[PDB]
Structures are given as structure tokens and as C-alpha cells.
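One structure is given here, and the rest of the page talks about it.
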Amino acid sequence: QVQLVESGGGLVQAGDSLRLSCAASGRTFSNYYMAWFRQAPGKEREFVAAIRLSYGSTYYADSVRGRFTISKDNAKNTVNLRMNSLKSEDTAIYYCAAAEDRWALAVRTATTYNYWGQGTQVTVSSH
Amino acid sequence: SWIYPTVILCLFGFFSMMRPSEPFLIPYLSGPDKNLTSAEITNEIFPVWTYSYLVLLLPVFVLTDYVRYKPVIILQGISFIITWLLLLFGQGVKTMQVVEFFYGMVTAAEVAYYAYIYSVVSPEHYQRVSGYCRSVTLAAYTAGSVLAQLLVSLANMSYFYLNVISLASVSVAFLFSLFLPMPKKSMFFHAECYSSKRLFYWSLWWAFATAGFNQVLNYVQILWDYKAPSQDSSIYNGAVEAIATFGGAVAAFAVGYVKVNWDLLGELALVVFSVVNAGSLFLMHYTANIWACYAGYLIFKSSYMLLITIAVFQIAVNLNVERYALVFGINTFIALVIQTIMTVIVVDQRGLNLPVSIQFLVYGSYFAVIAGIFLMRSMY
Ligand SMILES: CCN(CCO)CCC[C@@H](C)Nc1ccnc2cc(Cl)ccc12
Ligand SMILES: *[C@@H]1O[C@H](CO)[C@@H](O)[C@H](O)[C@H]1NC(C)=O
């Protein structure tokens, strides 16, 4: 069984940056898509950014494009997401999900991923 | 009488195809002004161009015939303007998908440019005029490419201003388009060939080779970016594209000039050129040198032109001018269907979603397989 654990989220003043890390354990992770979604109160779960572990291919959402960067640190089986110039519209709970690489995989669809983390809350406060 | 429409149409074509920004699309899309990833560009944005082109081909072929060709040329100019405005000021993946849809519309509407001459120029002047309308357009593209490089290297311009220049060129082309004479008649609306085995055989090879060529062209730039990242190393996409286009034109001219019996040597020469295209693609895939990948692209383009010139000559040896339109329309539609199947299976995110680092292995295998199958039937 796969287990995804997220860390890093917290209260950050608007305009700063923050790094989130999702560590996957319980298996050897080399042929999985690792994606980040977010959900804010009164809204639906939104795609943030995905990475293909095997090839390193990366995908972003237009809302966070140019500000968020997703990378992988294989040394600890972790996927990182660095967010810069955070705005108040980024306040949410971020879930890292893992999907098995296979034919016809919809990266941006939340139903594609069968492994989800407990979620880490990122709140952006504007002074 | 033909000089006025010929000159106006050639001016429109030259300014429409003069696009300094074309060679530097991938460095522009993936640059710091659009920030799109190579996976998003290759597996989410670019495939759309095929789909729209396949969808809009037949309707536009009939519209072009019913509503005469000038309106369709003006629509192509408007589509050019909209596409380049969205490229200049669009941001995000969805806007790029719309841009691909509009560029597919432009490619579909390109048929009116080459079918317009028939309804205005007497049969006597068809051949030469067509040649002009072709020559000019090819020169325009080459010129643009060279200019782009001369501006990227010496003038140190940005990819944004190349797109600005392309927008200005397409705007001038549209203004010229507004002055073409109205055609008074049309081939079909306003006036069984495949039974021959040779026509079927040559059309099949033409369609498959065209599908492969267009698939390779849509992602050659992504392959170059993969091998030589544009954000850290000097790139020569304009010069390479100009030299490859010149080599292809020279290959076509050489095919035309040299007289040889293609009924007998055609299959042998075409198999050899398909093998050369496969080998060049294998070299692009395997080689880690960027100069080797440029040389492979040059060889592939020149050899494909050597191929397609002979294929078109064999198809069109006995076809009439009126039947050219429908036969080549069917052949390009079948080529688009094949390319769409290949894109859905290979490139699209709903298929294998292969990166560009493996796609050219598939393309080389595809050309080698075409050669292998066509080599058959010799005995038994
Ligand atoms: C004349 C251009 N052609 C024949 C080359 O001789 C090749 C175009 C393929 C690739 C380089 N270029 C695009 C691919 C996909 N989509 C695009 C959309 C736009 Cl707006 C511009 C360029 C696009
Ligand atoms: C593109 O990304 C760079 C940072 O990687 C950023 O400076 C720039 O503002 C972005 N431009 C856009 C989103 O147009």
C-alpha cells in the first residue's frame, strides 16, 4: 500500500514563498504520476501541478503557472513544490496524489489518482 | 489580363508566409514570456492542430467551392491575424489550444490560395502562374527564416518582436487579399479514377509519407529544444529551417529537371529515399550532438522532397486539371486521418503520451516499416 505524507504548509504573509514536500512510502516509486491539487472552502478540488517521475515531465495550471515549480528529490522519494509570490487566492488545503503510470492517464482529473495524502493547509494572509 | 490577379495573389502569398517567428516558436512558447512546459506543448497543445485540421478540411473544401475562393482567402487572412494576435497576447494552455485551432483553420483554408488561379486565369496560363504562386511562397518562408536568424543573432531581438513582425506581415497580406478580383465561376458548383492501380498505389504512398512528414515537422523543434535547451545554449532554428527549405526546393527542382523512367525505377528510388528518411530520423533520435540533429533534419527534409516530388509526378501524370483538386483533396484527407490516428495513439495524452525523446524512434520505425511493406509483393 502506498502512503503519501505532506509537510511544509503554514501561515505565510502574502507575496512571500513557501515549499511543500510530499513523501511517498510503502512501495518503490519510479513509474507514478505525482500531482498536487488544492481545495478551498466553498469551492471544488482544483489541480495545481503534476510531475511524471519516470520522464520528469511537468504540468501546471494556468492560475499558478510562472509562480509554482514542481521538482523531485529521489534521494528521499519526495516531490517538492515551490510557490513564489503567493497571493490571497492561494489559500487552500493542498493534497498530493499518486497515480500509476498507464495508458490514457488524465493528469488533471482528480479521479485519475487513487492515492491521496491527508492534506496540508496553506493560508496566505494579506497585511 | 492574368498579370493583375497573379501579381496580387503572389503579393498576398509572399506576405502571408513571411513569418520570422515561425522558426522560433518552441523557444518562444517555452520562454520566460509564456512559461509553458515541453510536455504541455507536445502532448496537450500541438496535437489539437491536427484535429481541427482534420475536422475543417472537407467543409472548407466545399465552402471554398461554393462561396468562391476570394472569401475563403480573406477568411484565411483574418484567421492569420487572430492567430498571431492570440500568440502575441495569449497566455495559458487553453489560449494556446485556441491558437492551434485557428492555425488548423488557416491550414485548411490554404486550399483556396492554390485553387483561386484556376477560376481567373485562362488554362493557357495555368502552369506558369501556379509555378509563380508556388515559387514565391517558398521564397517567402525561406526569407523569413533567414531574417529571423539575422535578427536573433546580430540584432539581438526578442521572440516577441519576431511575432510582431509576423503580425504586421499577415496584416499586409490581408490588405492585399481585399483587392483580388472576384472569381466568376468555380470548378464543381459553378462549372472513379482510383480504379487504376497505379493511382491507388502512388496515392497510398503519398498519403503515408505526408502523414509522417507532417508528424515529424510538428515536433522537430521540440526535439531540438530537448537536445539543446534554448535557455542556456545558442540556437540556430532560423538558419537550419532556411537551409532545409532550400535543400528541399533544390531536390524538387532536380527531380523535375532530370528525365528518367519513373514507372520502373520509381519503386526502387522511393524505397531508397524512405530508408534514408528512416535513417535520418534514427540519427536525430540517437545522436546527442545538436549539429548531428540539424544535419539529420536537413537530410530528412531533402529526401522527403525527393520522395514527394516523384510521388506527385506519378499521381498527376494522367489526371486532368479538374480532377487534380478532388484526387489531392482525398489524398490529403487520408493523410490527415493517418496523422490523427498516430497523434491520438502516440502523442496525445489519451494514448501513450510519449515524450519527444521517444517519438522520433517511433517515426523512424514508421518510415522503415513503410519501406519494408512497400518492398514486398515482388515475388510469388
Ligand atoms: C509552415 C509551418 N509548417 C511547415 C514548415 O515548413 C510547420 C509548422 C509546424 C511547427 C513548426 N509549427 C506549429 C506547430 C503547431 N502549431 C503551430 C501554431 C502556430 Cl500559430 C504556429 C506554428 C505552429
Ligand atoms: C514566466 O516565468 C518567469 C519565472 O520563471 C517569470 O519571471 C515571468 O514573470 C513569467 N512570465 C509570464 C508568466 O508571462
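Note that chain B is numbered according to Swiss-Prot, with residues 11-201, 271-459 shown in order.
We read in the header that electron microscopy, 3.0 Å was used to get this structure.
Any Cβ shown, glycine's included, is placed from N, Cα and C.
DSSP classifies B:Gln86 (mutagenesis position) as helix under the three-state reduction. The Cβ of B:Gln86 (mutagenesis position) has 27 neighbouring Cβ atoms from other residues within 10 Å, across all protein chains displayed. What Swiss-Prot notes for the published mutagenesis of B:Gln86 to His is this: Significant decrease in pyridoxine transport.
Looking at Swiss-Prot, you'll find the mutagenesis B:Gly87 to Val noted as follows: Significant decrease in pyridoxine transport. When Cβ atoms from all protein chains are considered, those within 10 Å of B:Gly87 (mutagenesis position) total 24, not counting its own.
Under DSSP, B:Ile91 (mutagenesis position) is assigned to a helix (H, G or I) in the three-state scheme. For B:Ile91 to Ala, Swiss-Prot lists a mutagenesis experiment annotated as follows: Significant decrease in pyridoxine transport.
For B:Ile91 (mutagenesis position), applying a Cβ distance below 8 Å and a minimum sequence separation of six or more within one chain yields B:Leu177, B:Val180, B:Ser181, B:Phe184.
Listed in sequence order, the mutagenesis positions among B:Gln86, B:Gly87, B:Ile91 whose CB lies under 6 angstroms from an atom of ligand 1 come out as none at all.
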